[PDB]
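K.L.:
Can you keep this structure in mind? I'll have questions shortly.
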Amino acid sequence: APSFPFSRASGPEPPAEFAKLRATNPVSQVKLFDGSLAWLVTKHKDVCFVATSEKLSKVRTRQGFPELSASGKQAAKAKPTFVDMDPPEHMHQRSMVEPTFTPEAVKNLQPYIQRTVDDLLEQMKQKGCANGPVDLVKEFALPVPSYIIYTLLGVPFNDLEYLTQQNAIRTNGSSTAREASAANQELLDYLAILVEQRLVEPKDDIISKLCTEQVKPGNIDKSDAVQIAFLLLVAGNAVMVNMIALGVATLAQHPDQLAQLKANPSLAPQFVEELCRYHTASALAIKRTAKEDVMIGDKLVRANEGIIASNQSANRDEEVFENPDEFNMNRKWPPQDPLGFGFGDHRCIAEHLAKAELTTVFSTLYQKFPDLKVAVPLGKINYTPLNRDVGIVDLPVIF
Ligand code: HEM
């Protein structure tokens, strides 16, 4: 059994193993870093089954849970938040924070999302690029999701830049382990003070609603509110930054689609749909253990065996998406959902917000900067390390 996770075939590509597995061995065992095994599921239909089966569990204290790194093993020791819960605890906690993320709430947030994007773009214009390229990640892809989720949580305007930098440090590949851990703990300490403040004087933000609706009645404690807020910050932010950067790179890579999007920014939603299928920047979250035996395809997954369901592979499943390795914003979509945001009850709480952020970026960026260009050869883009989820570290641009 091969070692898993697999490395990307190159900067912007999925691991090569998945296509071959879909063709010849769609449910198979892989070996994890600790020498344990897990079942890897690669076809769309089977990923959907894993994501929804009530015989499967997200609880990480179950033996057989497929932890993919030594640090994941350590993190599993902590009191879980809803990401690692099963019913009924999962929705009992998740519902405490869903209101901000509903399709209607996100529709009503659209002017705020647009203003945030516009303001960051204007800062970019003002800054200029007269002395050379600037980094689209630092100047734009990082702050857009950061400023939004921090604002929604309740962070005041003046603190956004510093906290945006610190949250990046947690996941920057250049950070040492000490630097990432200290940044982590610094955000938690910050959020704890915010919770203390909003308990005394609530404001119109997510932390305040947790404090008033859940802490004060004793449904959760202060530290739970901190951990729920934290989860909302860290679960999707780095993924959003990568999706923005990947979108810009992809448009540069396919000039005619860029031309089409510039000619018709109303194509942004379909561009974003294709982007979230093609670049599955969170590919390792659909993990389970079997609570009891479960058959998947021609395999029996026994009680206490782990499962990893690759949404990345599902999103390239030729049986569902015709010509799946083609990026086509004019894709004719099948009835089956793309799985960039996962599936089932755990499906990304922020899917509508994320798509709105991406749609706003891709319907605005080239209106603002119709001559935006990646300022290095596309073959020299600095992607995330190949043994990690797809993403881009920095992206020099001119405009
Ligand atoms: C384009 C950007 C994003 C992508 C591709 C993405 C993808 C995902 C994926 C694949 C999952 C796993 C769902 C499952 O278990 O089936 C997920 C879960 C989650 N995401 Fe995102 N996400 C994104 C942005 C966000 C943002 C912006 C936030 C927060 C504001 C967020 C917060 C979460 C949370 C809390 C969960 C766990 C939900 C649960 O287990 O109940 N995500 N996301």
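Following Swiss-Prot, chain A residues are numbered 5-403, in order.
Header says: X-ray crystallography, 1.4 Å.
In case you wondered, yes, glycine gets a Cβ from its N, Cα and C as well.
Below are the features I grabbed from Swiss-Prot:
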type    : residues             : note
BINDING : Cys352               : heme binding site
MUTAGEN : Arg64 to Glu         : Impairs interaction with NADH
MUTAGEN : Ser73 to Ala         : Decreases the NADPH-dependent activity
MUTAGEN : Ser75 to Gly         : Improves the NADPH-dependent activity
MUTAGEN : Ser75 to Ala         : Decreases the NADPH-dependent activity
MUTAGEN : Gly76 to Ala         : Decreases the NADPH-dependent activity
MUTAGEN : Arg174 to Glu        : Impairs interaction with NADH
MUTAGEN : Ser286 to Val or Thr : Impairs catalytic activity
MUTAGEN : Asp393 to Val or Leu : Impairs catalytic activity
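If you look at the structure here, what lies around each of the features I listed?
P.N.:
The Cβ of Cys352 (heme binding site) lies under 8 Å from the Cβ of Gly240, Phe345, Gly346, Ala358, each of which sits 6+ residues away along the same chain. Taken residue by residue with DSSP, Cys352 (heme binding site) is part of neither helix nor strand, so it is coil.
A coil conformation is recorded for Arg64 (mutagenesis position) in the three-state DSSP classification, outside any helix or strand.
DSSP gives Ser73 (mutagenesis position) a coil state; it is part of no helix or strand. Around the Cβ of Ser73 (mutagenesis position), the number of neighbouring Cβ atoms within 10 Å comes to 13.
Counting every protein chain shown, the number of other Cβ atoms lying within 10 Å of the Cβ of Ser75 (mutagenesis position) is 12.
Every protein chain considered, the tally of other Cβ atoms within 10 Å of the Cβ of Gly76 (mutagenesis position) stands at 16.
In the three-state DSSP scheme, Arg174 (mutagenesis position) falls into the helix class.
Under the DSSP three-state reduction, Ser286 (mutagenesis position) is assigned to coil, being neither helix nor strand. Within its own chain, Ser286 (mutagenesis position) has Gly240, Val243, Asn315, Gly344, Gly346, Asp393 as residues 6 or more apart in sequence whose C-beta sits under 8 angstroms from its own.
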K.L.:
List those of the mutagenesis positions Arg64, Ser73, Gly76, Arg174, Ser286, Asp393 whose Cβ lies under 6 Å from any atom of ligand 1, in sequence order, or write none if there are none.
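P.N.:
Among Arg64, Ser73, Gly76, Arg174, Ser286, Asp393, near ligand 1: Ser286.
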K.L.:
Please tell me which one of the mutagenesis positions listed here (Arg64, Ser73, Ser75) sits closest to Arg174 (mutagenesis position), measuring Cα to Cα?
P.N.:
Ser75
K.L.:
To see if you understand the setup: which same-chain residues, six or more apart in sequence, place their Cβ under 8 Å from that of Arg64 (mutagenesis position)?
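P.N.:
Set apart from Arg64 (mutagenesis position) by at least 6 residues yet with Cβ under 8 Å, we have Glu71, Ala80, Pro84, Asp88.
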K.L.:
For a quick check of packing: other C-beta atoms within 10 Å of the C-beta of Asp393 (mutagenesis position), how many?
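P.N.:
I get 19 for this one.
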